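Visitor: Take this structure, written in structure tokens, and hold onto it; I'll ask about it next.
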Amino acid sequence: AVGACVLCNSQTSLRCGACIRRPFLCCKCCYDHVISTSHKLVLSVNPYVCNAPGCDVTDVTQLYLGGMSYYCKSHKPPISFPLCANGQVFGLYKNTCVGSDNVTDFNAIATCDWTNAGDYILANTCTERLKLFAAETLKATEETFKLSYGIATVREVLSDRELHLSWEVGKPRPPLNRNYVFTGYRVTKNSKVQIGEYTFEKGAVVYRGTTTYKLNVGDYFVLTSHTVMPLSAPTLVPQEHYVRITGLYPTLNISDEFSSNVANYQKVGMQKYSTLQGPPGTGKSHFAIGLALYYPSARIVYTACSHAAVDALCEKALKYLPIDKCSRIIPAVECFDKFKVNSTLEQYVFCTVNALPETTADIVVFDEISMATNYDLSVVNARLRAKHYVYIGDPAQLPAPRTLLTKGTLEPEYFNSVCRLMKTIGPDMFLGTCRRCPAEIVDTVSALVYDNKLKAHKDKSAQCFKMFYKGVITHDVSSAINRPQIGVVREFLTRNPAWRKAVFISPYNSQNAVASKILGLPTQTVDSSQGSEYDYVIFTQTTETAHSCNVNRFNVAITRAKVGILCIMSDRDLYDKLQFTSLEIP
Amino acid sequence: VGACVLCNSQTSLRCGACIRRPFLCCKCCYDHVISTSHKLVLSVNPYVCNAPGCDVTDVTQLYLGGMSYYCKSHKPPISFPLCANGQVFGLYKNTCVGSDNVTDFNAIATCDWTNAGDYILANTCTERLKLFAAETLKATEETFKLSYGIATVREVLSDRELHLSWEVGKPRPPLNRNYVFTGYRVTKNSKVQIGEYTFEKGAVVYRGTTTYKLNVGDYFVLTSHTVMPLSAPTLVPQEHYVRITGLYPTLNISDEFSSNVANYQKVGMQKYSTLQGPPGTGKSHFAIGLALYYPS
Amino acid sequence: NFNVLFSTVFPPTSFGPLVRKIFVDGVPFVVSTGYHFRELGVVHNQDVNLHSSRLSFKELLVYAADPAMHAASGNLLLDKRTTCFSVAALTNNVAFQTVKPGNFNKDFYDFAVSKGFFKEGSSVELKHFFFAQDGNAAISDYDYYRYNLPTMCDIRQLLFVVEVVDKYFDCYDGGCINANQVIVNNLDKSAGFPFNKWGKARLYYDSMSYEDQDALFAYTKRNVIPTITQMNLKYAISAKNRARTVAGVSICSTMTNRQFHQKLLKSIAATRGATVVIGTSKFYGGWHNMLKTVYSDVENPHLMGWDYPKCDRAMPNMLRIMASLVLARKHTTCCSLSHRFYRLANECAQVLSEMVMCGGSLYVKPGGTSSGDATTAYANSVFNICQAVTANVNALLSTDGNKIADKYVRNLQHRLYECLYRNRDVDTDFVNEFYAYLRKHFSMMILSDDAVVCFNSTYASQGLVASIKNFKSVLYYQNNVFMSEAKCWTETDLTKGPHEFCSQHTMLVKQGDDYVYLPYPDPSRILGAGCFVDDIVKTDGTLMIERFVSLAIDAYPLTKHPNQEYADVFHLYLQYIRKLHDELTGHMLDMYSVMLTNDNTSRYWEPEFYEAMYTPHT
Amino acid sequence: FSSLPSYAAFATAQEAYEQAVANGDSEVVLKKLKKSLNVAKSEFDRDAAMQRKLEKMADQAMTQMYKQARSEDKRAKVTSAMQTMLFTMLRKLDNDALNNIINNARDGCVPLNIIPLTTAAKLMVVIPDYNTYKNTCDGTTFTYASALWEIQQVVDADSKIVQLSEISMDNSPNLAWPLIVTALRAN
RNA sequence: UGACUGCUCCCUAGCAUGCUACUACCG
RNA sequence: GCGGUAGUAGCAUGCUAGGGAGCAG
Ligand SMILES: [Zn+2]
Ligand SMILES: [Zn+2]
Ligand SMILES: [Zn+2]
């Protein structure tokens, strides 16, 4: 029950039980945090409480050692002792502790309850140790936030994609789908049984799930909690460029289907942590894929934050790469097993941290970084060890549902570490072979945010059109339908059929699940569909809020298509900065 | 339970920061430690406060007491400070002589074996102390010779050419004939036998002592052992006998070596013949012509 | 009793535990869930959980102290050395274990001959040595169980001998205690099979808190836990070469038999003046008071030791049960009933039929006491009183009651038959009448089976009480051994005490101005223990002047003896301590430069110290 | 013990007493010096006389809780070991023939002393001497428990190997005799 | 590899009690 | 003057715990 303190590294045994996670506190710093805060319980190999017969008082400062129990004022026998004293609460190794001027940060994170972006300014802005402990408490705040939601109990089963779904009393109903990968269970009598993992929509509750069942009565569904576990390893390792490409074996011949990809395999062969500044969809799914053949003797680990994000990485694997030495574990959501189950020692390996054993490699690929948490990166650095490391994507995309943010926005470079690292240390790498987008959005990203490194890719083939419209908003529980946009659907779908055979992007897919009853374009969540997008789509603003009105939501919205999607950017931020033709209402 | 090296006194202490941690004697121990950086002493048990979880390193700070040792920040008051009276308490507490010639004694032990001056200082002592200096020499050598890596060959190439690396960072050896870099292969759990080799520059040229093959991830060192203390004098008790008596002085000598008996007669009347003779100068012939001057 | 008979007929590969594959965290094990004894029929567990996501600590324990996992995962075994039904095997190489010889202690030997001991012809002569044993001694000693047969015991007289034994054990008191009042001396003694790879009883007496041990002990009062048991070779001086072997039960058997029995146990080992004499010192004039209680008043006494040949392996199983049913008759309130039964059954499953692990290879142990549990030395005592009473009932019925002269033992035998056979329920009136007669003409005194019995005589010469042909009969037909009438003495005199009890004769010396019964040992024993030690540290004497003091404390009453060379043993010991000291002192003076200055060690080598311990005052 | 509160009162009062001995005035100076001293010593009567028992109590309780943290780590070590032993000793349970012989019983309950006797996949038989060796494990196969066993190696006391050629009557009394035969289950 | 239980000696530690003197301070 | 109580040693008794060793079944 002993260990280092979360601030002084000083071997101790005090546990600030007033927090949620109970960190280990050095004596002196245990003082420092008990003083200027309401942390008024500290546990050692016991709890500090006047265990008089029927007392209750819980204050370290206020408690007096009495004989062998503990006492406050009205309990101590004549022989007593100020527990609080000397600026050093009474715990083991009272004579070995370094203290630390750095205490206001701890007081903060203990006091800061994760509600604004300033909270995340904190999380990114402290010590590796302290942001690590932070991220852990962050996840604690999240498990108390989200399991504070109702229990999706379908009492009646109507059909397919429509159910009578109920909850517990008062405990709120979640919003929509992707941030809410549900997993329901059914009663038996004394215990529970499996049901399936779903994604939840309204009606009657229409659904489009990840698993199935024979759904019955009382069928309750939850966003099951877990236990965020300690983050022993850091999030990232401090790198160095090596004098040689050691640990890796140079190749001489190489397929130059990937030109400026060997030029970066070379620099990562000599540097540990690294990442490309390559726009959405630019052959990263060809980059590390060609790398796998580049050094035909290296251990690569393929990962992202979501098992359904490793789609592209999993497709062309068994195409480009050889079929034998590739591997990816699938936990019993069902994921891509076109590799193999349980086979760590295979030169090529894939999967996502949600399920994979402890290991060690040489090169590391990690997609899905803009929506990453420092908690995850920590997991990664804890699950494996390698010589060089590559994180895939770009920061300037969408971040994960930072849901406890209810005010100021979180800036991109402030998402996780690499985020602040790719603009101030700069891009370790970058992809410019931007085989995806035409001439519009390439220069648009370049002179918009994406630091003018991407040139005009291919031709302006004319399909994305834009207006100067308005559109009236309406809300409900935690989503938005927009009749002054659901009418505009057909109102624009009038003049050319090259619109009708598309998809209907939406901020809150209630609008799509309803307007598909009119037409029938697919329900798509804007969150994590990058790489699972069509070359020709339709988008409608539906809402004029920051969830739509930022600067980075539309760069993950106009990148998706090839040369065609309805850009109704009637929202009041980004309009008279990009240029299109303005076809009036007809 | 033996003697310090300059007091012919059985003692039982053992200096803290040294090489082998040598035997020292109460007062003599003091004259070793208090004149250098030695800050702990070991006995039948080591001298450290056995108040549970305590942490005490300098002998001075401790105190005896009940059937144990203690310390200022932990002791019972009924102390008895050890490092007292100029003589740290331990068995043979009385019969000890100590010495002032210790910073030379120490110099011999407190020479980091970096200097040719340290060699002069090893040249600056006597028999107990000189055998001591020699063993300290050997030990410092050996603790430096194990400062390199373990020559792991991962990819086999031709005989006397491979793709060799190492462990991590640990420095590169003077790869000449000094190091017989012998291999210990790994099969399942144990480090066992690539064999005895000798590595040179390749593609890495080795020299397989016995006929050997190479594997994968299996590596090469020169694993050390235990140089031990000695006894009798390096130079014998020199005494040129009054005569060459008690041997079989045969008459018939192979005279091909006409400088051989010209010294055989002086050696048969002399314990130690440590001679100056240039290479191939009737020396390799010397002892084997003695084999006829003395076949018995 | 009946089941003991009707259970020979069935096969013997169908006794022992049961099992059943349970699934913990979606993984299957095997776990015991009952038992099948040869007597108590089938017995089903009561708290079996067909699933579990996580096992705690009490669990982990009671699953790693079980045979089922080890056996059910091990290579079969056929053992052609024994007859005992082997079971399984764990290792791949069986292990053969041996016993070394003693160590000679020379300096005591030369010093012993200097004073003129060991003159060929003397009356003291070396005899107790450290005997060696070869390889397969462990198992050729385990084998001796084949002297243990299934026995039916007569019943309409066992259900009366059990009243009278209970009446003996009546002045005492006992009950369940809690996990904070148990007392356990010497906390670094081994923990038995599955656990002794990790540490001594200490470590499992810490990690388990107080409410743990209470959950555990009030748990196995509705369950059954089969257990293993090592087997060990003693290493100690002796007069015979057949090695001795002692069974080291595993922790979770003691760690509950304690809390169960402790109070009755420690309330026998603290009463003076009864029948059992466990816990009564012989020093400071205790021995005299023993031998003067025994001779309570019986009109024309004698004495009458005896001994059971192979006592702990030839014991039937009905008598071990009866022992436990008299040691657990006090809980009329602390425990209910099915609680008392699952406790008895837990005893029988642990120390009357367990799975001896003699070697590297489980076996099966048919019956008879295991002499290393947590209630031997009293179980044996109550079994012993059992044999004494039933010898009395045989001796009293089987008499031609037409020649009996009195008119009170005539009616005693009449109603003894009535209440014995023609009755079904108790009669505590007559149990009391008997036990009164029996303690007026047959006083006893009983350690852990070395008895003494100052019977009236002119009865036992007309067969109105036991004799020793009667213990012969009873041992024969109810224990199946032949008690050779050549280890059973009979002092016809009392001014000399008992020829031997606890292996110590008894001399009526005249000290102070009055007469006491000091108890002396066996000169060869004391000498032998002087000369032969285990370990080379026992040897050197100066380090261990603390043995010779005790040995001299035990070798004192020899000084008053009539024969000579005896007394010289004592004086040898005194002069030897003196030499040891006054040599150590100077010896340490030289290499020092001082030594001993404050003495009154001089009390160690004069007899007025050693004499205090045999005069009544402390 | 040299820095307590009332120490200052004592210091001033008795430095003043010595200043009065430096002047050497009245006998009422003695009245002062003898009521001040005794009262100032009546101070330390309590200061360095109670806090010295407080330090006893303090360091004592501290060492007790040190010992307790030790015991509590030991609990964790033993649990981890017991657990890994179970979860490595289960894997050889042979989960097939077992699976059959259970799922046929009246209800899961099948006395233990038959699980090895019908599902174990290796015999080990110990023989004392030759004359008994013949009447069982002779040749290269025998049968016992009515499955067909086939010898495959033989050791002895000293744990070495003998070839089944050697166990006659003549070469018998050179065999460390409790030969230990290690068969296999043949179908 | 080192079983349960009982009695006994010897050396430390701690508590209590008393015994104890020398100092105090008050009446 | 006599007692008060408080600190300081000193002795004895007893109880506690930990250590070493001996004997009996
Ligand atoms: Zn010296
Ligand atoms: Zn200390
Ligand atoms: Zn009870």
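We're sticking with Swiss-Prot numbering for chain C, so the shown stretch reads 4704-5321, in order.
Header says: electron microscopy, 3.4 Å.
Using N, Cα and C of the backbone, Cβ positions are placed for all residues, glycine too.
Residues or ranges marked as active site by Swiss-Prot: C:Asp5152, C:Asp5153 (among others). Annotation comment: Swiss-Prot describes C:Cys4879, C:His5034, C:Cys5037, C:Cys5038 as Zn(2+) 10 binding site, evidence class experimental evidence. The domain 'RdRp catalytic' feature in Swiss-Prot is assigned to C:5004-5166; the stated evidence is sequence analysis. What Swiss-Prot notes for the published mutagenesis of C:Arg5125 to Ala is this: Complete loss of RNA guanylyltransferase activity. Among the mutagenesis experiments that Swiss-Prot reports, C:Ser5253 to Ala is described with the note: Reduces RdRp inhibition by remdesivir. C:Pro4715 to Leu appears in Swiss-Prot as a natural variant; the accompanying note says: In strain: Alpha/B.1.1.7, Beta/B.1.351, Gamma/P.1, Delta/B.1.617.2 Iota/B.1.526, Kappa/B.1.617.1, Lambda/C.7, Epsilon/B.1.427/B.1.429, Theta/P.3, Zeta/P.2, Mu/B.1.621, Omicron/BA.1, Omicron/BA.2, Omicron/BA.2.12.1, Omicron/BA.2.75, Omicron/BA.4, Omicron/BA.5, Omicron/BQ.1.1, Omicron/XBB.1.5, Omicron/EG.5.1. For the naturally occurring variant C:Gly5063 to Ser, Swiss-Prot gives the following note: In strain: Delta/B.1.617.2, Omicron/BA.2.75, Omicron/BQ.1.1, Omicron/XBB.1.5, Omicron/EG.5.1.
What's the neighbourhood like for each of these?
Guide: Packing around C:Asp5152 (active site) is summarised by its Cβ count: 17 other Cβ atoms lie within 10 angstroms of its Cβ, all protein chains included.
According to its DSSP assignment, C:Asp5153 (active site) is coil.
Neighbour density for C:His5034 (Zn(2+) 10 binding site): within 10 A of its CB lie 17 other CB atoms from the protein chains shown.
All chains included, 8 other C-beta atoms sit within 10 angstroms of the C-beta of C:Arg5125 (mutagenesis position).
Using a 10 Å Cβ-Cβ cutoff, C:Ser5253 (mutagenesis position) registers 10 neighbours.
In the three-state DSSP classification, C:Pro4715 (variant position) falls within coil.
Contacts of C:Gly5063 (variant position) defined by a Cβ separation under 8 A and a same-chain sequence distance of 6+ are given as C:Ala4792, C:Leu4793, C:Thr4794, C:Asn4796, C:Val4797, C:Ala4798, in order along the sequence.
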Visitor: Restricting the comparison to the recorded positions C:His5034, C:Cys5037, C:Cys5038, C:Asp5152, C:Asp5153, which residue's C-alpha is spatially nearest the C-alpha of C:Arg5125 (mutagenesis position)?
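Guide: Nearest in space to C:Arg5125 (mutagenesis position), counting only the recorded positions, is C:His5034.
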Visitor: Where C:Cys5037 (Zn(2+) 10 binding site) and C:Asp5153 (active site) are concerned, what is their Cα separation in Å, rounded?
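Guide: For C:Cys5037 (Zn(2+) 10 binding site) versus C:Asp5153 (active site), the Cα atoms are 33 Å apart.
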Visitor: If I take the alpha carbons of C:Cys4879 (Zn(2+) 10 binding site) and C:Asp5152 (active site), what is the distance between them in whole Å?
Guide: 26
Visitor: Which recorded positions of C:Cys4879, C:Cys5037, C:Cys5038, C:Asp5152 contact ligand 3 in the sense of C-beta under 6 Å?
Guide: C:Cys4879, C:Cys5037, C:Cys5038
Visitor: Any idea what DSSP makes of C:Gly5063 (variant position), helix, strand or coil?
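Guide: Note: C:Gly5063 (variant position) is coil by DSSP, not helix or strand.
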Visitor: Please classify the secondary structure at C:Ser5253 (mutagenesis position) using three-state DSSP.
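Guide: Helix, per DSSP.
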Visitor: Hey, how far is C:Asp5153 (active site) from C:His5034 (Zn(2+) 10 binding site), Cα to Cα, in Å?
Guide: 29
Visitor: Once near-sequence residues are set aside, which residues in the chain of C:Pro4715 (variant position), 6 or more away, have Cβ atoms under 8 Å from its Cβ?
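Guide: Looking at Cβ-Cβ distances below 8 Å from C:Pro4715 (variant position), excluding near sequence neighbours, one finds C:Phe4788.
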Visitor: Just to verify a number: CA distance, C:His5034 (Zn(2+) 10 binding site) to C:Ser5253 (mutagenesis position), in angstrom, no decimals.
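Guide: The separation of the Cα atoms works out to 42 Å.
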Visitor: Among the binding-site residues C:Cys4879, C:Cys5037, C:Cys5038, whose Cβ has the fewest other Cβ atoms within 10 Å?
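Guide: Counting other Cβ atoms within 10 Å of each of the binding-site residues C:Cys4879, C:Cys5037, C:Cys5038 gives the minimum at C:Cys5037.
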Visitor: With the Zn(2+) 10 site defined by C:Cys4879, C:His5034, C:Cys5037, C:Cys5038, which remaining residues of that chain have Cβ atoms positioned within 8 Å of the Cβ centroid?
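Guide: In sequence order, the nearby non-listed residues are C:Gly4878, C:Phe4963, C:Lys5033, C:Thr5036, C:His5042, C:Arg5043.
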Visitor: According to DSSP, which kind of secondary structure is C:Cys4879 (Zn(2+) 10 binding site) found in, if we only use helix, strand and coil?
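Guide: DSSP assigns C:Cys4879 (Zn(2+) 10 binding site) to coil.
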Visitor: Whole-number answer please: how many Å between the C-alpha atoms of C:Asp5152 (active site) and C:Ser5253 (mutagenesis position)?
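Guide: One finds 26 Å between the Cα atoms of these residues.
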Visitor: Given C:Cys5038 (Zn(2+) 10 binding site) and C:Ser5253 (mutagenesis position), what distance in Å do their CA atoms have, once rounded to a whole number?
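Guide: Taking the Cα atoms only, C:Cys5038 (Zn(2+) 10 binding site) lies 45 Å from C:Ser5253 (mutagenesis position).
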